[PDB]
Amino acid sequence: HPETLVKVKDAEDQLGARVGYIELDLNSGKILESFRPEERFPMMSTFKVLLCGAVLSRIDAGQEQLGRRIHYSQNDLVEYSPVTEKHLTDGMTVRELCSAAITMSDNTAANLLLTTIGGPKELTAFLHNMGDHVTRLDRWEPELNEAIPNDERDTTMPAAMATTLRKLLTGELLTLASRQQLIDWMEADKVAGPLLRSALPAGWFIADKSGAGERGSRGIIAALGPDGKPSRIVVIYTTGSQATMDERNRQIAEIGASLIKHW
Ligand SMILES: *C(=O)/C=C/N[C@@H](C(=O)O)[C@](C)(Cn1ccnn1)[SH](=O)=O
């Protein structure tokens, strides 16, 4: 809606930074609203949904199992590993690692899952293979969050990320069971509370993944809709702001309130 576009531009003003925005119809793929849809932004922890999509694709092909147990050491742990830091002696299943990467944004869990598929360049190959020639991962946690201005490493465009999320959640790309598992992890997201979830009324469905990086980078990808079912994809990215985490949270929440109000 035009008034959501007014609020996206007001968010640029308040953050002193670029904001990218797209709304897709989940069913048809049609673009309902866009701002800077083909400019690049750092993905930050939003890549973790694409990573677990690549993992589920391998499970579908008989090349991985949800139940396989992985052992790791102290020296694998990076900053913010609230689940993985508790399982040094017993390890974690692939299932537990995707849950920790998506719902808790555990950084070690994402690194362990990147190891299973052969690193960032194999996530990029998975994406090329399904028709996304824009989205790219180049680095591991934590360096992929550096957000150097004009650096195209570890970036997407709002339009590319929205199309890719749609193909993962509703295509023939994953099996029915794998689609359902990916959206179930995103629905149990525990660390996106002050973003679209704070504007979302009781009775609405949301499956999302949030991201934060250096140089005021912030973002969210989501499947949401009324009556307990998703019917739209929303992608919001910003980078460059000097504003506090609270002020960046508040601007994305206000974009959310406007999207809901003018649904
Ligand atoms: C999700 O988007 C994860 C990004 N990681 C950032 C962040 O959450 O801001 C980390 C945890 C921030 N950080 C760096 C050093 N100390 N904290 S890191 O993984 O870039």
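Note that chain A carries Swiss-Prot numbering, so the residues on display, from first to last, are 24-286.
So this one's X-ray crystallography, 2.3 Å, going by the header.
The backbone N, Cα and C atoms fix where each Cβ goes, and this holds for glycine too.
In the shown protein chains, 15 other C-beta atoms lie within 10 A of the C-beta of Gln37 (variant position). For the naturally occurring variant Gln37 to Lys, Swiss-Prot gives the following note: In TEM-2, TEM-3, TEM-8, TEM-16 and TEM-24.
Per Swiss-Prot, the feature active site, acyl-ester intermediate maps to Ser68. Under 8 Å, Cβ to Cβ, and six or more positions away along its own chain, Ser68 (active site, acyl-ester intermediate) finds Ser128, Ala133, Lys232, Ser233, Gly234, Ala235.
Applying an 8 A CB threshold to same-chain residues 6+ apart, the list for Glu102 (variant position) reads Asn130, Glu164, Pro165. Secondary structure from DSSP puts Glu102 (variant position) in coil. Quoted from Swiss-Prot, the note on natural variant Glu102 to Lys is: In TEM-3, TEM-4, TEM-6, TEM-8, TEM-16 and TEM-24.
The secondary structure of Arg162 (variant position), as reduced to three states from DSSP, is coil rather than helix or strand. Cβ contacts within 10 Å of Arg162 (variant position), excluding its own Cβ and spanning all protein chains shown: 14. Annotation of the natural variant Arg162 to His in Swiss-Prot: In TEM-6 and TEM-16; the original residue is retained in the structure shown.
Quoted from Swiss-Prot for the published natural variant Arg162 to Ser: In TEM-5, TEM-8 and TEM-24.
According to Swiss-Prot, the feature active site, proton acceptor maps to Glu166.
Secondary structure at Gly234 (substrate binding site), taken from DSSP and collapsed to helix, strand or coil, is strand. Among the features that Swiss-Prot reports, substrate binding site is placed at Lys232, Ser233, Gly234.
Listed in Swiss-Prot as a natural variant, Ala235 to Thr is described as follows: In TEM-5 and TEM-24.
With a cut-off of 8 Å between CB atoms and residues at least 6 apart in sequence, the same chain places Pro65, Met67, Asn168, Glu169, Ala170, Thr262 near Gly236 (variant position), listed in sequence order. Here the residue is the original one, but Swiss-Prot notes a natural variant at this spot, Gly236 to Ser: In TEM-3, TEM-4 and TEM-8.
In Swiss-Prot, a published natural variant is listed as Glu237 to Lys, annotated In TEM-5 and TEM-24.
Closeness to ligand 1 is met by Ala235, these being the recorded positions among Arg162, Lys232, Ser233, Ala235, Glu237 whose Cβ falls under 6 Å from the molecule. Comparing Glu166 (active site, proton acceptor) with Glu237 (variant position), their Cα atoms are 10 Å apart once rounded. There are 13 other Cβ atoms within 10 Å of the Cβ belonging to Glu237 (variant position).
Listed in chain order, the extra residues whose Cβ falls within 8 Å of the Cβ center of the substrate site residues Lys232, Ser233, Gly234 are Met67, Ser68, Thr69, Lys71, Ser128, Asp212, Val214, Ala215, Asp231, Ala235, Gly242, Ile243, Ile244. Secondary structure from DSSP puts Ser68 (active site, acyl-ester intermediate) in a helix.
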